[PDB]
Amino acid sequence: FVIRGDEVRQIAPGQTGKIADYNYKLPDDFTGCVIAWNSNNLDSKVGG
Amino acid sequence: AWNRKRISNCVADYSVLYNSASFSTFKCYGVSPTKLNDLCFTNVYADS
Ligand SMILES: *[C@@H]1O[C@H](CO)[C@@H](O[C@@H]2O[C@H](CO)[C@@H](O)[C@H](O)[C@H]2NC(C)=O)[C@H](O)[C@H]1NC(C)=O
């Protein structure tokens, strides 16, 4: 999935936020690694 | 210079304070926000 940079903190164990509490919530006992990286060029076009 | 607008003798609500204004930060210390509806406090103070 892709979300904005500001909400990257929200997608983590025991955190709040609109998308985390309404779209995708990580379990408290999660044992995995989360990776993030911008793709601005891919997310920018002439028509948006 | 801060103003303690003391609040007493009324019935509050907090769900309304979650969507109308998308607050930049919301850090509920000593108390998980979502549960603020179902307990009665003493002598609430507001600062600004
Ligand atoms: C301060 O701002 C809030 C929005 O954060 C205002 O709440 C809205 O008020 C109107 C009029 O009563 C309602 O139609 C809206 O439904 C409210 N917003 C939402 C999202 O529901 C509030 O009225 C403002 N307060 C003052 C005192 O000006």
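Residue numbering in chain A adheres to Swiss-Prot, whereby the residues present occupy positions 400-447 in order.
Backbone N, Cα and C define each Cβ position, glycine as well.
A:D405 to N appears in Swiss-Prot as a known natural variant, with the remark: In strain: Omicron/BA.2, Omicron/BA.2.12.1, Omicron/BA.2.75, Omicron/BA.4, Omicron/BA.5, Omicron/BQ.1.1, Omicron/XBB.1.5, Omicron/EG.5.1; complete loss of interaction with host integrins. As a natural variant entry, A:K417 to T appears in Swiss-Prot alongside the note: In strain: Gamma/P.1. Quoted from Swiss-Prot for the published natural variant A:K417 to N: In strain: Beta/B.1.351, Omicron/BA.1, Omicron/BA.2, Omicron/BA.2.12.1, Omicron/BA.2.75, Omicron/BA.4, Omicron/BA.5, Omicron/BQ.1.1, Omicron/XBB.1.5, Omicron/EG.5.1; May enhance affinity to human ACE2 receptor. Quoting Swiss-Prot on the natural variant A:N440 to K: In strain: Omicron/BA.1, Omicron/BA.2, Omicron/BA.2.12.1, Omicron/BA.2.75, Omicron/BA.4, Omicron/BA.5, Omicron/BQ.1.1, Omicron/XBB.1.5, Omicron/EG.5.1. The note that Swiss-Prot attaches to the natural variant A:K444 to T is: In strain: Omicron/BQ.1.1. Here Swiss-Prot describes A:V445 to P as a natural variant; the accompanying note says: In strain: Omicron/XBB.1.5, Omicron/EG.5.1.
Most other Cβ atoms within 10 A: among the variant positions A:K417, A:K444, that distinction falls to A:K417. Secondary structure at A:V445 (variant position), as computed by DSSP, is coil.
Using a 10 Å radius centred on the Cβ of A:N440 (variant position) and all shown protein chains, the other Cβ atoms total 7.
When Cβ neighbours within 10 Å are tallied across all protein chains shown, the highest count among the variant positions A:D405, A:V445 belongs to A:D405.
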